[PDB]
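Q: Got a structure for you, written out below as structure tokens; questions coming shortly.
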Amino acid sequence: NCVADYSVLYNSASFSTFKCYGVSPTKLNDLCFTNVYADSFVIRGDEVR
Amino acid sequence: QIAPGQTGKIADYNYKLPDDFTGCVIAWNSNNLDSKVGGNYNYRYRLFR
């Protein structure tokens, strides 16, 4: 129950590593989804892959 | 970010390869030359578009 604006990411560079396995990175704004779940955490560098 | 189908401030703005592009991408390190003191302004780019 909100508005997701993803154009700020491209206008102002923030994310160093940004990738989407299931969908396209640029189409997240044009296509919207019902429920969004974000799991935030921190891990070691070599543990990312 | 130089390759067919890539996304980023390079492929999106300054320089872009066709998705069907056929060719060879080459790069080599000039750091021992092109790097001058604090920066080299002879090489610029389009940051926003």
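So for chain A, numbering is Swiss-Prot's, and the shown residues are 360-408, in order.
This entry, so its header tells us, was determined using electron microscopy, 4.0 Å.
Placement of Cβ uses the backbone N, Cα and C atoms for every residue, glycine included.
From Swiss-Prot, here are the annotated features:
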- A:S371 to F: In strain: Omicron/BA.2, Omicron/BA.2.12.1, Omicron/BA.2.75, Omicron/BA.4, Omicron/BA.5, Omicron/BQ.1.1, Omicron/XBB.1.5, Omicron/EG.5.1 (VARIANT)
- A:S373 to P: In strain: Omicron/BA.1, Omicron/BA.2, Omicron/BA.2.12.1, Omicron/BA.2.75, Omicron/BA.4, Omicron/BA.5, Omicron/BQ.1.1, Omicron/XBB.1.5, Omicron/EG.5.1 (VARIANT)
- A:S375 to F: In strain: Omicron/BA.1, Omicron/BA.2, Omicron/BA.2.12.1, Omicron/BA.2.75, Omicron/BA.4, Omicron/BA.5, Omicron/BQ.1.1, Omicron/XBB.1.5, Omicron/EG.5.1 (VARIANT)
- A:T376 to A: In strain: Omicron/BA.2, Omicron/BA.2.12.1, Omicron/BA.4, Omicron/BA.5, Omicron/BQ.1.1, Omicron/XBB.1.5, Omicron/EG.5.1 (VARIANT)
- A:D405 to N: In strain: Omicron/BA.2, Omicron/BA.2.12.1, Omicron/BA.2.75, Omicron/BA.4, Omicron/BA.5, Omicron/BQ.1.1, Omicron/XBB.1.5, Omicron/EG.5.1; complete loss of interaction with host integrins (VARIANT)
Q: With H, G and I counted as helix, E and B as strand and the rest as coil, say where DSSP puts A:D405 (variant position).
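A: SS state of A:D405 (variant position) = helix.
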Q: Can you name the residues of this chain that are 6 or more positions from A:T376 (variant position) yet have a C-beta less than 8 Å from its C-beta?
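A: For A:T376 (variant position), the qualifying residues are A:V407.
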Q: Rank the variant positions A:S371, A:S373, A:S375 by how many other Cβ atoms lie within 10 Å of each Cβ and give me the one with the fewest.
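A: Per-residue Cβ counts within 10 Å for the variant positions A:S371, A:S373, A:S375 bottom out at A:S375.
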